[PDB]
Amino acid sequence: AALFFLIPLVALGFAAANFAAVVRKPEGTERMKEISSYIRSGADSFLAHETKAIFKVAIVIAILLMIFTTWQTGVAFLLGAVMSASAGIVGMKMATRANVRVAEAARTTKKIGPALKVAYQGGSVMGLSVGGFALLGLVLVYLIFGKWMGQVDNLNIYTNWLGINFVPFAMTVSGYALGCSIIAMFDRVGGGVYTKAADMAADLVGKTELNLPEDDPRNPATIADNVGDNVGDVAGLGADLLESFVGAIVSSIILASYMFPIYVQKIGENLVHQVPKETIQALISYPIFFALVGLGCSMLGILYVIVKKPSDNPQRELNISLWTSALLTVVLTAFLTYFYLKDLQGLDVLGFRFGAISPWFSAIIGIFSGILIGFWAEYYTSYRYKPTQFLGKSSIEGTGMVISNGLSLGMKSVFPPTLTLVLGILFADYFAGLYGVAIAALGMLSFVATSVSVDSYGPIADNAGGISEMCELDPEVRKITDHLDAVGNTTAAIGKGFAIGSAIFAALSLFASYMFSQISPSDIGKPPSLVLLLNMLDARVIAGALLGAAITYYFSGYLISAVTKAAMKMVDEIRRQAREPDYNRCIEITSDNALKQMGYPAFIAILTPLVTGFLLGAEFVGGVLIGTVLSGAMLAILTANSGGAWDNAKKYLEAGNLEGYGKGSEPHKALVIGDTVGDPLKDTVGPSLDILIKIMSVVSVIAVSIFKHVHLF
Amino acid sequence: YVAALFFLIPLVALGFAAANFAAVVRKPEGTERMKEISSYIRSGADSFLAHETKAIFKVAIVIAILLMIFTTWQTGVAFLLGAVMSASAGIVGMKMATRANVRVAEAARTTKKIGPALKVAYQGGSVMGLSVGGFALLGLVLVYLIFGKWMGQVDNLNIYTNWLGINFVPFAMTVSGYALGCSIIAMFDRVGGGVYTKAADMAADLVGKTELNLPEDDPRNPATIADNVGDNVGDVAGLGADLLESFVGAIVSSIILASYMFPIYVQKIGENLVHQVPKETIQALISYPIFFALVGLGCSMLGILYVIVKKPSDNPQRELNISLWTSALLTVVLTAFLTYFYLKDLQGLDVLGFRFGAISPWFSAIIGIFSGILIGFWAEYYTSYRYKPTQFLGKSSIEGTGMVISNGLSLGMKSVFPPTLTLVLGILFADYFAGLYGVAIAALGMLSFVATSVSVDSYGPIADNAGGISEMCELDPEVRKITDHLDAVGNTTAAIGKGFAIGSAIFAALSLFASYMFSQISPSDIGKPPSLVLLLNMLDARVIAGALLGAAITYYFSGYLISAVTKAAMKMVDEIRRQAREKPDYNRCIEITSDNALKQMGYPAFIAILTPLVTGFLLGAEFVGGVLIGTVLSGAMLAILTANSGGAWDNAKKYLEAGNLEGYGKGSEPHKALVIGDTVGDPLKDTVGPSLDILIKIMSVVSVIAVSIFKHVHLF
């Protein structure tokens, strides 16, 4: 058991070792070194600014979490914030360092294998830092606050000095989750505004009197964009997956903890717990062990792929990493489930239909759902398949036709993945109730380290190819690096789709956790069916649902406008710099403006439940959560798939798959308009929604202990 | 005595419509060129109507046969009756509009004044308004008398079990059948006719830009006449049928809730079933919505009469707003007395949710009314260039085309919050006053004066056709100025009316969701506490799954419609090229586009009608309740977004055309960007949004009906 608790440190040390191993490889030409120095300075500047703002917000949140609820809650909040920030910083430094070494491998060896290995060892640092830091924080919470302080021992509803009631350990893990959520909100909202403002400004300066090339170091927005790629597909997506991972695990824990007070019967004058402390604690700890086994299998798959004999098929290598981790987790967790829950009593009252093996059936379902959902994102965004081919071909009909067909593509694309989620939820429940729904969220993210490593591979290869083309490298070297960039292009779409699906699953598990956390000491005798209830006929619930949907749409629109404003401001600063390059100057101007913009979306996401709950109650807030989730899922999938389809249709034409037309032609102009429209949608709105749907649920789960009984109307 | 006096009101409205029809027909058509252009337009309209009506009849017969085999035969009879009422209103309104398009221009030319032309156009639109009101309430009065009182379905009010074992309260199921009847007409009009309209508009612009280069606004271009036909197909038949469906849906929901409260609030005192809400109150609440709607129609006729007889003026918007406010205020006042005197001596209103006694539902109704107008205003705030958002979009036109698209999407997304919040507060307060019954009464009050709303909505396209005929006939510049002023006023009223229709659709869809939940009552829940029966638990994984599925289906529905418009447009372009290769063929291309649009609507219509049957026989009534919530939420948001975005794009293009952007005018690059934005937005505002308005209601109606079957007959 202690070995499992050690696995997180193994992953952190693995990250350190891969960091050193890639750092040992050669940087090469001095031109490459200068470009990468620009990139690293921009990245570190952005990181410092955002971490300053993060610390400012986190101290206030921890003080409020200690004043209300308990002090362990605020401590766990800060712990989780630190773990996620650490994973992000480590991954970003590693990526900004490895972007050149990948190109040097490709050039020196004139081969694809060594460059791919360098890039994947680079991304595995972010993957392993995510996994290790997250599960390390969780093990620390489970040991220090969990067993040492006996919060897993009492498992009864505690009433704090203010009168707020809650199960202690549940509230503690909730605080930890909220910490991760703050880190992720900062990363996604802010960094996304920044990244897409930089990309839009890069496109813009090309058309001003400056006549600055897009792929030229003379253009400051080029370096800002190369920094933003890392800010996005390494820090942002990694933090998003980390939040979903921890959310699934915390939801399992909260449901388990609150089942203990739920299933008590007043047989005489005594309250008899129909689910005893043994089973409850076993179910509190089973998710942590499942996730630790997942991290172990992830490290094994990464090891196999980094030591594997070098090959010339990158896509195959990354997919091998994924499938190895998946199957290993499946088998090992099979034995874990069967042996860890075998001798427990009362599992039938918990929803386990086939006994101790029920949740494993749930977990694996998640896994498969995930991969399948991934596939759908690729089907509707790759020009290898029919939809993007049709979109690209329709370019000849005009620009309005490109826009309409892209919107149509996204809207229709939301259905296959939603149906995958629907069947996954139905079957997971069939096996093990809402607990099994949470275990499905976990299984889907059981190998988060490998998923995040493949996600971070993309931007590293993108920067490698960009450095190669900015340094005017040999055409064969450019071919190698561009092939790596295309593989990363496909993996990016798959990873974004997987992240959206994971966010939806974790948000639904958090909704269940919210309902369970509504338990008051006065409902102890009441039948369980009466307490765990959100009635949709209650007009406050319908009203709250409409409100949540509207707030989600408004959130998205505000982010679009913020991106455009920040881009125009960066263009103004670049003009000022030309009249009077400024790399960190423009990077920091845009970073500060994006951080200023983040105030209102963050306040929306965090304060909507507080305001509405203290105003109208916990049924209204349940409605708001359902509306937010239902609209966020759809809008996320839509924006992601539409932007991906537009981008890859432009590529389809640029690759000459549409005879007669190439760069500069009118169809290419139309597709470029479509791609500029979609960039903010896929890289800012979708991920921001992935976060919204979860963080609003977390804030709700926590504050419902207060406003459940403290509401104005 | 007085009851029959009110029951006569529908015939008064139908006769008022006939009289206005005749009065405008007496007006002069004028020049032979105007007569020829209008002959083209009217022939196209009649052709479209006939083609769509054939398919409507086929589907309606299949549905009515199924409604007789299952449930009861009165259900199928009421279904066919409602289909006929709505189809009649649509045909009448469209024929009248195609007739009045010339007489408005003749008023503008002969008299060189705005007042007389406005009067001609408003007398034209009041035909559709009054036909909607009269036909709808006539069908409902007939149902309440024949099946209701004569056959004693308002007398038994107990759960009846049909030969198959399907259980339901008879009158509730009957009114549900009638609602489904109206819904079929509305679905046909909206989905099909909307695909047709936007395919026609897209083909007109394309052929204007194709190798043929046939000028826009030219009789030589057949798609120009097809588009002038589509304006009426959309904002007269489509929008009128939509408002009619929302109206009838609110009323039917009130009735179903009332009917099912009788079995719900029973107490099993030993061996006796004691109805805590007695038959007297149940029947009073079944009939109160009908009388409220009749009073509303009377006030609407009065406002319309005042505005058509009022001293002519030079301010048209003021005249239409006067009609609206008069109808609203009169309905408010009279319905106050109606409520207090009709529900005073009842018993059990407390157990029902009436917080302030017999006057509670009136408080709900008026709220609806205000909600409506406020929602209307919001649609105007986010689409008119008199206000900041559309101004900013137009100004941003200078900064590229991608910026136009991004800012339009942003505008639309943000625009859902003010109107959605209006709906939120309306629901909260309406419920506060009189429970879910009061939510239904709020929907009704919001639509209490539907005749005037539909008349103002149908005014728009008639004036649009008048201005188009004026520009195609090369009329005098002053007459053209008058017609262009009328067209802009019609544009604003169109935006406001579309927004009001969306808000009404959301309110009616929520009332129908409540009706679904009430209709789930089984004979085995007689003793169960009401809290146990009226329950849709959101933790049940089935319900969450169904909600996700419904949202996803709504998005897919929208995307399919977008693609269908382009397919029909491309085919119409091919037909125009063939016509050039071989006075052009007007009805030919109109009928080709109509048949293609009707063939395409088959699949969205099948989605909307069968999704609840498939998913319900598969997984049950909790899953379908989830589906309904997802559909309602996603449809509300997408409807508001698409409508407001299309309106903002169009009115920003107009903002520039008037030179409100110093330095840029027709032909400049910002104008090209705004033209792209408008071509993108046309299908969204005129096809997707309304189709969703329909989806969110018709799926609920089908669910309310079939839940009697699949509630207990489901596979998993």
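The residues of chain B that appear here are 2-583, 593-726 by Swiss-Prot count, in order.
Header entry for method reads X-ray crystallography, 2.6 Å.
Cβ atoms here come from the backbone N, Cα and C positions, even for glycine.
Sequence-distant contacts of B:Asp190 (mutagenesis position), defined as residues of its own chain at least six apart whose C-beta falls under 8 angstroms from its C-beta, comprise B:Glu53, B:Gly91, B:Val234, B:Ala238, B:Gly239, B:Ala242, B:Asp243. Among the mutagenesis experiments that Swiss-Prot reports, B:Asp190 to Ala is described with the note: No change in activity.
If you look up Swiss-Prot, you'll see B:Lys199, B:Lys695 marked as substrate binding site. Sequence-distant neighbours of B:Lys199 (substrate binding site): residues of the same chain at least 6 apart with a C-beta under 8 Å from its C-beta are B:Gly231, B:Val566, B:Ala570, B:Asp692, B:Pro693, B:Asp696, B:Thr697. For the recorded site, B:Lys199 (substrate binding site), the DSSP three-state label reads helix.
Neighbour density for B:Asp202 (Mg(2+) 1 binding site): within 10 A of its CB lie 24 other CB atoms from the protein chains shown. The Mg(2+) 1 binding site annotation in Swiss-Prot covers B:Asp202, B:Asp206.
Around B:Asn229 (Mg(2+) 2 binding site), the same-chain residues six or more apart in sequence whose CB sits under 8 Å from its CB are B:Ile42, B:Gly45, B:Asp465, B:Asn466, B:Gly469, B:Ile470, listed in sequence order. Among the features that Swiss-Prot reports, Mg(2+) 2 binding site is placed at B:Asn229, B:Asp232, B:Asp465.
Here Swiss-Prot flags B:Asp660, B:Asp688, B:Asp692 as Ca(2+) binding site, drawing on experimental evidence. Within the same chain, the residues at least 6 positions away from B:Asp688 (Ca(2+) binding site) whose Cβ sits under 8 Å from its Cβ are B:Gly656, B:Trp659, B:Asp660, B:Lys663, listed in sequence order. DSSP assigns B:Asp688 (Ca(2+) binding site) to a helix.
B:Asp703 (mutagenesis position) has a Cβ environment of 31 other Cβ atoms inside 10 Å. What Swiss-Prot notes for the published mutagenesis of B:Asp703 to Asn is this: Silences the K(+)-independent activating Na(+)-binding site.
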B:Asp692 (Ca(2+) binding site), number of other Cβ atoms within 10 Å: 21
Euclidean distance between Cα atoms of B:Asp703 (mutagenesis position) and B:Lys695 (substrate binding site), Å: 11
B:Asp703 (mutagenesis position) versus B:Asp232 (Mg(2+) 2 binding site) - Cα distance in angstrom: 18
Neighbours of B:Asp660, B:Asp688, B:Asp692 excl. site residues, C-beta within 8 Å of centre, Ca(2+): B:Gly656, B:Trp659, B:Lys663, B:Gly687, B:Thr689, B:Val690, B:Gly691, B:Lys695
Inter-residue C-alpha distance, B:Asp703 (mutagenesis position) and B:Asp206 (Mg(2+) 1 binding site) (nearest angstrom): 27
Chain break of 9 residues - Cα distance B:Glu583 to B:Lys593 (Å, rounded to integer): 12
Chain A neighbours, filtered from recorded positions B:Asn229, B:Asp692, B:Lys695, B:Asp703, Cβ-Cβ distance under 8 Å: none
Neighbouring C-beta atoms (10 Å sphere around the C-beta of B:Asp465 (Mg(2+) 2 binding site)): 22
All-chain count of other Cβ atoms within 10 Å of B:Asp232 (Mg(2+) 2 binding site): 25
For B:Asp206 (Mg(2+) 1 binding site): intrachain residues, at least 6 apart, with Cβ closer than 8 Å: B:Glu217, B:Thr689
